[PDB]
Protein chains: 2
Amino acid sequence: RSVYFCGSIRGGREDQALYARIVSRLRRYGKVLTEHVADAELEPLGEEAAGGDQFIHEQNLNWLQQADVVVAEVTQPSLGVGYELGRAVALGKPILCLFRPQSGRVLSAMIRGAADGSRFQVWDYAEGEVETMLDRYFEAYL
Amino acid sequence: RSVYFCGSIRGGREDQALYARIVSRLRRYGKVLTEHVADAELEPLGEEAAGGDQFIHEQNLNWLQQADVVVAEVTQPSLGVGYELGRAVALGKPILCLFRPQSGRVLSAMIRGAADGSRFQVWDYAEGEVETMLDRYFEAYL
Ligand SMILES: O=P(O)(O)OC[C@H]1O[C@@H](n2cnc3c(-c4ccc5ccccc5c4)ncnc32)[C@H](O)[C@@H]1O
Ligand SMILES: O=P(O)(O)OC[C@H]1O[C@@H](n2cnc3c(-c4ccc5ccccc5c4)ncnc32)[C@H](O)[C@@H]1O
């Protein structure tokens, strides 16, 4: 029922439209707890949220614990995304990472190297394929 | 005795000289398990290590478990650094994050928000202060 979606925010918003596409597809497979990550309206570098980073942190950890599945778009380097994956691994959550090699980047060894091909999966994709990728995973997931 | 140092690699090498300064100072407080992170010679985007990301991942997790203290320079956004901090938090390691506001960046809410001011600390510093910062922490640490 519950999906935790991770994507870069203060690591930068370059991929925001992709996060929106990902979140949209995910809604047919479950409740997306993190949907705000995909919001085009959200741009930071303000410093707001009025509850502070502490509130953000605690609220997210609560959602991460509820999550049946964790999905991360790992193309844009982000401390927050890495942290969430680290916490998720320790919680024993099934995890799907999606990476775009077409970005010219090489994915982090700690992310790529964390993959077992089962409970932690990393999929390389081309931008137009992302729905199919999500479809494969979640159909298989049953 | 044992310090795990985290710094960006595939997130980018901009701060490499700082990592070297940090690692150098840390050696008087203990064995630095991760010292290679500070190496100027290390530049990636190759894709090497010949043992693969899996080997890198497992070797680092072994070191992280041995570590008495985790120190991270969090100024440059990195998935790997975030991941290491996430794993370290779950292992209950004391943690010191160092951040430079002079970089113009705003630090990740998940990192800043993870801080309790005791077992997880985040210190803002100016580049010339980093030795003093490390000194404060480790003297206090006894
Ligand atoms: O910011 P990053 O790139 O280090 O990490 C992004 C990841 O960490 C989580 N995260 C990071 N910043 C978040 C925020 C956030 C950040 C900055 C803000 C600034 C102004 C107003 C609201 C804000 C909310 N809200 C919710 N989750 C967040 C999030 O789930 C995402 O997956
Ligand atoms: O690469 P990032 O920025 O996502 O994460 C950097 C963090 O994650 C760890 N880490 C990341 N890449 C690492 C490597 C590594 C990466 C790429 C390489 C390429 C060619 C040859 C050797 C390599 C070694 N070795 C050891 N630790 C690494 C490291 O401890 C550091 O703190």
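Residue positions begin at 1 at the first shown residue.
Cβ from N, Cα, C; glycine included.
Feature list (source: Swiss-Prot):
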- B:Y4 to A (Swiss-Prot position 13): 100-fold decrease binding affinity for GMP as substrate (MUTAGEN)
- B:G7, B:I9, B:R10, B:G11, B:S78, B:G80, B:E84, B:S108: 5-hydroxymethyl-dUMP binding site (BINDING)
- B:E84 to A (Swiss-Prot position 93): 100-fold increase in Km and 170-fold decrease in catalytic efficiency for dGMP as substrate (MUTAGEN)
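With the fewest other Cβ atoms inside 10 Å of its Cβ, the least crowded of the binding-site residues B:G7, B:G11, B:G80 in this structure is B:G11. For ligand 2, the recorded positions lying close by, meaning a CB under 6 A from one of its atoms, are B:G7, B:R10; the full candidate list was B:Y4, B:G7, B:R10, B:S108. Under 6 Å, Cβ to nearest atom of ligand 1: this is the test, and of the recorded positions B:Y4, B:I9, B:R10, B:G11 it is passed by none. Fewest other C-beta atoms within 10 angstroms, among the recorded positions B:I9, B:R10, B:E84, are seen around B:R10. Largest CA to CA distance in the 5-hydroxymethyl-dUMP binding set (B:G7, B:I9, B:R10, B:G11, B:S78, B:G80, B:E84, B:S108): 18 Å, whole number.
Using a CB-CB cutoff of under 8 Å against chain A, the recorded positions that qualify from B:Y4, B:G11, B:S78, B:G80, B:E84 are B:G11, B:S78, B:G80, B:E84. Residues within less than 8 Å, Cβ to Cβ, of B:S78 (5-hydroxymethyl-dUMP binding site) and separated from it by at least 6 positions along the same chain comprise B:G7, B:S8, B:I9, B:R10, B:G11, B:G12.
Looking only at the recorded positions B:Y4, B:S108, the densest Cβ neighbourhood within 10 Å occurs at B:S108. Ranked by CA distance from B:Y4 (mutagenesis position), the recorded positions B:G80, B:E84, B:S108 have B:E84 at the top as the closest. Annotation note: B:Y4 (mutagenesis position) sits in a strand segment as assigned by DSSP.
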